[PDB]
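Novice: The structure is given below, and queries will be raised subsequently.
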Amino acid sequence: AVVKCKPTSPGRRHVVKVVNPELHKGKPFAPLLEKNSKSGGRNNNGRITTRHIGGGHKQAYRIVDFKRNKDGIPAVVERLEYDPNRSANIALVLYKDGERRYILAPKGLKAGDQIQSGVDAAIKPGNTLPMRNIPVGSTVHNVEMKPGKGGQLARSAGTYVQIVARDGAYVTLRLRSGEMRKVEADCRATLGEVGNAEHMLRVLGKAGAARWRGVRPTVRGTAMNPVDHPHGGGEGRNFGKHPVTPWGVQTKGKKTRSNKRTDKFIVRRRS
Amino acid sequence: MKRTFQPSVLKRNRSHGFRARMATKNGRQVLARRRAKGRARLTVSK
Amino acid sequence: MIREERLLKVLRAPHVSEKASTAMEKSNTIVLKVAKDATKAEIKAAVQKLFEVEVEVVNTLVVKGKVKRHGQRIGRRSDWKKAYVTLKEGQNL
RNA sequence: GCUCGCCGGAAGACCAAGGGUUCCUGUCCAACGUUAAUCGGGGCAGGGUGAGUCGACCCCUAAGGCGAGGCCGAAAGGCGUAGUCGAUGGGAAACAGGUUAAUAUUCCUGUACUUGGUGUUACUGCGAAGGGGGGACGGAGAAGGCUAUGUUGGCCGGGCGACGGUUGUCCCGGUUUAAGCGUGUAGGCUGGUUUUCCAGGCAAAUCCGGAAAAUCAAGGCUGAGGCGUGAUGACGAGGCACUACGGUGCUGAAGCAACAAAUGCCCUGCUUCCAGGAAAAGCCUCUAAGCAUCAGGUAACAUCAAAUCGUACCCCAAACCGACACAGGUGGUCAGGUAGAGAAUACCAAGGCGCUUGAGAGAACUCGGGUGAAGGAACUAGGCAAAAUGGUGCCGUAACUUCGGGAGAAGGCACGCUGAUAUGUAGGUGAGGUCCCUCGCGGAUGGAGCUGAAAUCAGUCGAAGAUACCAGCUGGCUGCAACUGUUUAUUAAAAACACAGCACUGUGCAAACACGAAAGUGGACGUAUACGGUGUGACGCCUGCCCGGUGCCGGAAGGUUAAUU
RNA sequence: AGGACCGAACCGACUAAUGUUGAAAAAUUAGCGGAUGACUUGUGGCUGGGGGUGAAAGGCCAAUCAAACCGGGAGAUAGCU
Ligand SMILES: [Mg+2]
Ligand SMILES: [Mg+2]
Ligand SMILES: [Mg+2]
Ligand SMILES: [Mg+2]
Ligand SMILES: [Mg+2]
Ligand SMILES: [Mg+2]
Ligand SMILES: [Mg+2]
Ligand SMILES: [Mg+2]
Ligand SMILES: [Mg+2]
Ligand SMILES: [Mg+2]
Ligand SMILES: [Mg+2]
Ligand SMILES: [Mg+2]
Ligand SMILES: [Mg+2]
Ligand SMILES: [Mg+2]
Ligand SMILES: [Mg+2]
Ligand SMILES: [Mg+2]
Ligand SMILES: [Mg+2]
Ligand SMILES: [Mg+2]
Ligand SMILES: [Mg+2]
Ligand SMILES: [Mg+2]
Ligand SMILES: [Mg+2]
Ligand SMILES: [Mg+2]
Ligand SMILES: [Mg+2]
Ligand SMILES: [Mg+2]
Ligand SMILES: [Mg+2]
Ligand SMILES: [Mg+2]
Ligand SMILES: [Mg+2]
Ligand SMILES: [Mg+2]
Ligand SMILES: [Mg+2]
Ligand SMILES: [Mg+2]
Ligand SMILES: [Mg+2]
Ligand SMILES: [Mg+2]
Ligand SMILES: [Mg+2]
Ligand SMILES: [Mg+2]
Ligand SMILES: [Mg+2]
Ligand SMILES: [Mg+2]
Ligand SMILES: [Mg+2]
Ligand SMILES: [Mg+2]
Ligand SMILES: [Mg+2]
Ligand SMILES: [Mg+2]
Ligand SMILES: [Mg+2]
Ligand SMILES: [Mg+2]
Ligand SMILES: [Mg+2]
Ligand SMILES: [Mg+2]
Ligand SMILES: [Mg+2]
Ligand SMILES: [Mg+2]
Ligand SMILES: [Mg+2]
Ligand SMILES: [Mg+2]
Ligand SMILES: [Mg+2]
Ligand SMILES: [Mg+2]
Ligand SMILES: [Mg+2]
Ligand SMILES: [Mg+2]
Ligand SMILES: [Mg+2]
Ligand SMILES: [Mg+2]
Ligand SMILES: [Mg+2]
Ligand SMILES: [Mg+2]
Ligand SMILES: [Mg+2]
């Protein structure tokens, strides 16, 4: 559900919120919860290594099963849940032997639905199979890059991967970026799209809403002095130079990928 | 107004105390310099 | 059991003041100066063995030595321990 | 000592931090104290800090620190594993009265509570470094039940008034009591019990999770406050006998109800929202190795233990941070009366103070204020400053608008006191009595007593009734920035910065990028609906032409071209 | 409901006067802005000098900042006074 707030105050005028009625209103499953304090973008030297990070709401980490390696035990979806740590929603599933787990909730999945993993799983959304057993043309998500490592590709809200080809031991995947990549056919994938496709229709509306998510203000380079940015300086608004990062690398079109180890797997760049 | 010195005994001992000096070779060199000068008070400890 | 040598060492002096005398009268309590490291149990055992009276409780405090200016030089008297020894209402030490 | 004045959400009281004897007593007045000093936070001397329950220490962890081995690095060293530290957080237990010149939840009196070690008895499956439950957690809002507390009445004791009245519907004062134990309430959550089974909880489990049936329909957990006991005790206004005038001591009445009522408690509750809200131990439970009539566990009684350290005093300040006995700064708690929406404000209570130079005079001028004829911005860079407006209820309110606003637009009327309605109304609170039952801190009825707005009418005083304190000036046109925010600590608060939104661009995850000779770390326990960089800056309508120059992206025929040979 | 409204505590600092060998090496008085939030505050911790940190003023990093402080090279050099 996408609903616009009424302009009863200037900070509310442009707010557009995503409210999902189905989401659980209670507390999360306690044994599947771990704490994680914030870093502020600071590394173990105590230096800011990533700017514009800090503050925001306290969050508990939910242990999500990206591996999906209970083969042959059917599971039932108990309830959808809000996960602060990611854009997608998650589903708390109960296994027939009494094990409870969190999974990425695919589009369409709801309470009472059955899911299953393994080679003999039925082709239906939320089921996990090796891509050997998944037909060419299927839409999948939570794609493994190595067998047994856990899904790593297409995990954000509303994303998915298209299985384009299958030759030998490798499948050709079409990624959200447009890149065509090769991954091993033993790698597991989950049928269907990631849910919460309406997540991109949100409008924060005010600066405080970005602050609630741990995002600190960005200061433009041209607004500062030359001592601390190549864009700095000037009597009035002056630029006269090719745009660069704070460290001097050109930031409009220059390419930065340098990985000859994984170049063999890239069928075509995203263009 | 609020001034620069705002005393805390715990912070004082953790910053300049005897154990803090002993924990690094540079602090041990501070202690050697102060012993060689003949200082009655080596650190802020007491 | 605490050793006899320790008991002979712990007790130092009886404290003489009007508060101590009021303790002796009102509450049958003697006030002593003891060693800085003399515990309550050692004080009780030493009073019983060395003053031959029955004790039911001792109370202790540490007195901080004062700072005194003697000939413009700065000095500090030593800290000492003081004991309030209650005799169990039948002794009259 | 008697008056006077000042603070009283503090200028009173208690703490933490910080200080360290400044605390109390005697004595002294050189120096110190912005003057004197007989006085002092000054000199000198003596005295003073009493704990199983308060805190530390202790058990347990957060951020973070250190870190055996380890990985890395010319050396020095960096990071990090197992671990081990680290509160600002979790974890056993005490209250009231009395007492010193100076301590007291520590001493004394009374009445309690916690944990541990032993000893005996009786029953008996005990046991972890492991499994599980629990601890255990956000913001906002609403209502009910309470209590602290206050007011009035009743009750007790005392009074009969320096000037007209004051035996009464008069005046003054008191009317207090804890923890614990018993009760299990207003209320909150949740269906129980019993069989059998199981791809789960690293092994196991009767424990937790799941599955299938029977049976019953009330069980369990939590819970302020009240009541009873504690307590025939203590305290108590006042009386009495001495005084060192400070006080010593004896006795000591009544000690009830109603009403109002928190920002405190029930409540870590309930409702709701999105930004989705510590950890670990104590604690309960389950077993494994193991022991296996032993040990150990449980229940009762006895008895012993609870150490050490802190404890004086200041603590919005003359004792801390400011070189000062300095108009500065400094976290938490307590929270009376009248009026008031109020922790504003005025006047007061408890309590605390008059700020460590005074005495005169009554010039100019300076500072801070009061009032002002006639005029009313003529002043000036500029209405700077000042003057003015100011409350509640009701009526009434334009352009424009993103339909929310604009708006308290503007403007206007009423406003005190007395009586009546109504010997106190509508409402709120609620006793006695009666009726019922799964019988009590129960249900229903009944409404005495108490408390008590708003309105209308009539009358009445003053120049003036939101009378003091307190408490919006309003309107028209226009530049800039959408807006709330941020900034040059100490001459600039803005049109500057940020901002939601927009766009370009990079990035396929051992991501790009950043900090690092490195190992690693952040990005992120994220995965293109993501993350970084850059510019623009809500929203509406839009965003034209140029790739010659510079940059970037792509291409590789040809020219040129390094080490090398 | 709200980076909603009026307004104390609390956080700030727009105007004026005083003060300028100050009561004060940045305050006082009267007015002024925010006041449930991008709020404010206590305790503890981390980031170190061509480095940090910065809603960006070359601001801030112990009354010191277009390169902190302390010690050292060091009696730097000074065609200048
Ligand atoms: Mg960024
Ligand atoms: Mg931005
Ligand atoms: Mg600038
Ligand atoms: Mg440059
Ligand atoms: Mg220009
Ligand atoms: Mg130009
Ligand atoms: Mg002294
Ligand atoms: Mg004194
Ligand atoms: Mg004299
Ligand atoms: Mg003098
Ligand atoms: Mg003195
Ligand atoms: Mg003690
Ligand atoms: Mg005792
Ligand atoms: Mg840690
Ligand atoms: Mg080592
Ligand atoms: Mg380390
Ligand atoms: Mg520890
Ligand atoms: Mg603590
Ligand atoms: Mg005292
Ligand atoms: Mg009451
Ligand atoms: Mg409040
Ligand atoms: Mg005290
Ligand atoms: Mg003075
Ligand atoms: Mg002062
Ligand atoms: Mg303050
Ligand atoms: Mg006031
Ligand atoms: Mg007054
Ligand atoms: Mg005059
Ligand atoms: Mg004048
Ligand atoms: Mg005037
Ligand atoms: Mg006039
Ligand atoms: Mg006139
Ligand atoms: Mg006029
Ligand atoms: Mg003019
Ligand atoms: Mg003129
Ligand atoms: Mg003005
Ligand atoms: Mg005025
Ligand atoms: Mg113009
Ligand atoms: Mg603006
Ligand atoms: Mg503003
Ligand atoms: Mg500021
Ligand atoms: Mg300035
Ligand atoms: Mg300014
Ligand atoms: Mg990584
Ligand atoms: Mg701009
Ligand atoms: Mg613009
Ligand atoms: Mg253009
Ligand atoms: Mg507001
Ligand atoms: Mg405003
Ligand atoms: Mg002011
Ligand atoms: Mg306001
Ligand atoms: Mg500049
Ligand atoms: Mg400075
Ligand atoms: Mg330099
Ligand atoms: Mg040289
Ligand atoms: Mg020289
Ligand atoms: Mg020359």
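So how was this one determined? The header says electron microscopy, 2.4 Å.
Placed from the backbone N, Cα and C atoms, the Cβ positions cover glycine too.
The following feature annotations were taken from Swiss-Prot:
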- C:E18 to Q: Strongly reduces trigger factor binding (MUTAGEN)
- C:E18 to A: Binds normally to ribosomes; strongly reduces trigger factor binding (MUTAGEN)
- C:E52 to K: No effect on trigger factor binding (MUTAGEN)
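Describe the structural context of these features.
Specialist: Secondary structure from DSSP puts C:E18 (mutagenesis position) in a helix. A sphere of 10 angstroms centred on the C-beta of C:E18 (mutagenesis position) encloses 7 other C-beta atoms.
According to its DSSP assignment, C:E52 (mutagenesis position) is coil.
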Novice: Where C:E52 (mutagenesis position) and C:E18 (mutagenesis position) are concerned, what is their Cα separation in Å, rounded?
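Specialist: It is 24 Å, counting Cα to Cα.
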